[PDB]
Amino acid sequence: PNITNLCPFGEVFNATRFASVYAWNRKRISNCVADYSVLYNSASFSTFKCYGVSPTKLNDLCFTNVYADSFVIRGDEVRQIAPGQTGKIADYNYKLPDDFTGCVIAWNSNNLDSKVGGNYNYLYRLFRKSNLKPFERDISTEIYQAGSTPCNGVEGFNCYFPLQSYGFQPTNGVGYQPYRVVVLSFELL
Amino acid sequence: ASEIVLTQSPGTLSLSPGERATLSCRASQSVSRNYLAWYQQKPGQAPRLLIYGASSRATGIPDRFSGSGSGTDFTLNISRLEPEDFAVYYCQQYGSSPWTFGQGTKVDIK
Amino acid sequence: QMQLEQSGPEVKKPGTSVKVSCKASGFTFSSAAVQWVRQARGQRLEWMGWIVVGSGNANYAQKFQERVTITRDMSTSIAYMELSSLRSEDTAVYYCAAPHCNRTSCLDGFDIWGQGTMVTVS
Ligand SMILES: *[C@@H]1O[C@H](CO)[C@@H](O[C@@H]2O[C@H](CO)[C@@H](O)[C@H](O)[C@H]2NC(C)=O)[C@H](O)[C@H]1NC(C)=O
C-alpha cells in the first residue's frame, strides 16, 4: 500500500528539554510505521548498540508496542546502559533487564546543555536503601537515613539529601561533557 | 555568639586504684538527636572512641565503663579503674553546627 | 583491617601555606564522612570542619572559614586539607576522624582515628 502515518520519533530525538535521569521520561508508541533505517544510518550519532535484533532485523520484524525512555547523563556513565553492568547510575537510578530486547542510543549534547557559567538543571540520586528493580522508578525526596537512630526533618551527620547536581561547563574535561541517551524497547505478545 | 558551649564538672581528679568515680558533662541547650560522645586520649597518642549517644559501648570497651545522660545533663562512671585507665578524657557534642569539645579532665592514681 | 594513614611532618616559613593528606583503607569510603581536628601542645582540641564524601559538601567554623580548604579525591580515596596565611599560632598537630560504614549505613559515631601529623611554623 501507499506508506503513510509515520511514527513521532522526531518529537523525541528533537525536543526542547530533556528530563533528569532519576525521573526518566517514558512514552508509548503504537499503531504507526517506524523506519529504523534512518536512525541507524543517520550520521549525528555516537553510540548505537542494539540487543536482540540486528539493524536490518529491526526493519524485518514487527512488534505489538514500543516504549521510549529518555534521560541525560555524563560521558563515562554511558557504559552503564546495558544488561549486567554495575555503577551508581545503574544501581540506584535506572536499571535494564538481564534479557533486554531493544536498542540503546547516546550522542553528545555539549552545546545544547553546557551553558556558559555552569548549569544546575539536572540531578541524580546518590543514596538508597535497596537496589532498583527492573524498570522501577521513585520520585519521593524523603530525607535519606543511615544508622539506627531516628532521623528528623533536618539534614545532619547521618541524615543526607538523596539528590545531587551535575556541574556542567563547556570548559570541562573530555568525559564530563553531557550526553543524551535514548532507550527503545520492543515487546511482542 | 556560639551555639552550644560544653562544660566538664570535675577538675584534676586523683583516685586510689579501683576506686569508683564519676564525671559529668553538661550544657546550655538540649543536643539535637542526643549527639554526645566520649573520647580517651594519652600523651603522645591519638584519641579513641569510648561511648556514643551517652549510652552505647564501643567494640573493645570493657564492662567496667558505663555512661548515661539526657537533655542538658550527661554522666560517665568507672568502677574499677585499672592503672592503664588513667588518662585524659574529653566530651564532644555534634548535634548542631558548630560542634565543640570540653575542657578535658585528668585522672591520676592516688 | 581498617586504617587512616597520614603524610607526616611539615615545616613552613611564616606567611606561607601548608597542605596535608590522609589516606583511608578498609571501609566503603563513598558513604562515610570526615572531620578535621587540631591540637596545640597542652591546649585541648579545636574543631574546624566536616565534609561528606559522597557529595563533597563541606562546612567550616567561622574562625577557620576563610583559611581552610577541605577536599576529597574518590578515585585514590584521599582526604586533603590546605591552610593559607600561616601564623606562629599554627605550630600544632592535626587529626582527621571518620567512621567505618558498609554500603548500607554508618556506625553513628567516630572511631577510625588517624595517628596525627605535625605542622611547624619557623
Ligand atoms: C531532527 O530535526 C532535523 C531538522 O531540524 C532533522 O534533520 C534533517 O534530516 C534529514 C534526513 O536525514 C536530512 O535530509 C536534512 O538535511 C536534515 N536537516 C538538517 C537542517 O539537518 C533530523 O533528521 C531530526 N532527527 C530525527 C532523529 O528525527
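We're sticking with Swiss-Prot numbering for chain A, so the shown stretch reads 330-518, in order.
Cβ from N, Cα, C; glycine included.
Among the mutagenesis experiments that Swiss-Prot reports, A:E484 to D is described with the note: Increased replication in human TMEM106B overexpressing cells. In three-state terms derived from DSSP, A:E484 (mutagenesis position) belongs to neither a helical nor a strand segment and is classed as coil.
Listed in sequence order, A:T470, A:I472, A:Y473, A:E484 are the same-chain residues six or more apart from A:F490 (mutagenesis position) with CB atoms under 8 A from its CB. Among the mutagenesis entries in Swiss-Prot is A:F490 to L, noted as: Increased resistance to neutralizing antibodies and human covalescent sera neutralization.
DSSP assigns A:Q493 (mutagenesis position) to a strand in the three-state reduction. Other C-beta atoms found within 10 angstroms of the C-beta of A:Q493 (mutagenesis position) number 17, with every protein chain shown included. A:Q493 to N appears in Swiss-Prot as a mutagenesis experiment; the accompanying note says: Reduced host ACE2-binding affinity in vitro.
Reduced to three states, the DSSP call for A:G339 (variant position) is helix. Its Cβ taken as reference, A:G339 (variant position) is surrounded by 11 other Cβ atoms within 10 Å in the chains shown. While the structure shown retains the original residue, Swiss-Prot records the natural variant A:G339 to H with this note: In strain: Omicron/BA.2.75, Omicron/XBB.1.5, Omicron/EG.5.1.
Listed in Swiss-Prot as a natural variant, A:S371 to L is described as follows: In strain: Omicron/BA.1. Of all the Cβ atoms in the protein chains shown, 12 others lie within 10 Å of the Cβ of A:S371 (variant position).
A:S373 (variant position) carries neither a helix nor a strand DSSP state and counts as coil. For the natural variant A:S373 to P, Swiss-Prot gives this note: In strain: Omicron/BA.1, Omicron/BA.2, Omicron/BA.2.12.1, Omicron/BA.2.75, Omicron/BA.4, Omicron/BA.5, Omicron/BQ.1.1, Omicron/XBB.1.5, Omicron/EG.5.1. The structure shown keeps the original residue.
In this view, A:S375 (variant position) is surrounded by 12 other Cβ atoms within 10 Å of its Cβ, with every protein chain counted. Record note (Swiss-Prot), natural variant A:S375 to F: In strain: Omicron/BA.1, Omicron/BA.2, Omicron/BA.2.12.1, Omicron/BA.2.75, Omicron/BA.4, Omicron/BA.5, Omicron/BQ.1.1, Omicron/XBB.1.5, Omicron/EG.5.1. The unchanged residue is displayed.
Quoted from Swiss-Prot for the published natural variant A:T376 to A: In strain: Omicron/BA.2, Omicron/BA.2.12.1, Omicron/BA.4, Omicron/BA.5, Omicron/BQ.1.1, Omicron/XBB.1.5, Omicron/EG.5.1. Listed in sequence order, the residues of the same chain lying 6 or more apart from A:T376 (variant position) and placing their CB within less than 8 Å of its CB are A:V407, A:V433, A:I434, A:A435, A:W436.
Counting every protein chain shown, 16 other Cβ atoms lie within 10 Å of the Cβ of A:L452 (variant position). In the three-state DSSP scheme, A:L452 (variant position) is classed as strand. For the natural variant A:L452 to R, the note given by Swiss-Prot reads: In strain: Delta/B.1.617.2, Epsilon/B.1.427/B.1.429, Kappa/B.1.617.1, Lambda/C.37, 19B/501Y, Omicron/BA.4, Omicron/BA.5, Omicron/BQ.1.1; Contributes to cellular immunity evasion and increases infectivity.
Over all protein chains present, the Cβ of A:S477 (variant position) has 12 other Cβ atoms lying within 10 Å. In the three-state DSSP scheme, A:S477 (variant position) is classed as coil. According to Swiss-Prot, the naturally occurring change A:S477 to N is described as follows: In strain: 20A.EU2, Iota/B.1.526, Omicron/BA.1, Omicron/BA.2, Omicron/BA.2.12.1, Omicron/BA.2.75, Omicron/BA.4, Omicron/BA.5, Omicron/BQ.1.1, Omicron/XBB.1.5, Omicron/EG.5.1.
For the naturally occurring variant A:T478 to K, Swiss-Prot gives the following note: In strain: Delta/B.1.617.2, Omicron/BA.1, Omicron/BA.2, Omicron/BA.2.12.1, Omicron/BA.2.75, Omicron/BA.4, Omicron/BA.5, Omicron/BQ.1.1, Omicron/XBB.1.5, Omicron/EG.5.1. The number of other CB atoms found within 10 A of the CB of A:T478 (variant position), across every protein chain shown, is 17.
Rounded to the nearest whole angstrom, the C-alpha distance between A:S477 (variant position) and A:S371 (variant position) is 54. In sequence order, the recorded positions near chain B (CB to CB under 8 A) are A:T478, out of A:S477, A:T478, A:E484. Sequence-distant neighbours of A:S373 (variant position): residues of the same chain at least 6 apart with a C-beta under 8 Å from its C-beta are A:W436. The recorded positions recorded for this entry are A:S371, A:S375, A:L452, A:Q493, and the Cα of A:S371 lies nearest to that of A:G339 (variant position). Within the set of recorded positions A:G339, A:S373, A:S375, A:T478, A:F490, A:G339 have a CB atom less than 6 Å from some atom of ligand 1.
The subset of recorded positions A:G339, A:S375, A:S477, A:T478, A:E484 lying near chain C, with Cβ atoms under 8 Å apart, consists of A:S477, A:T478.
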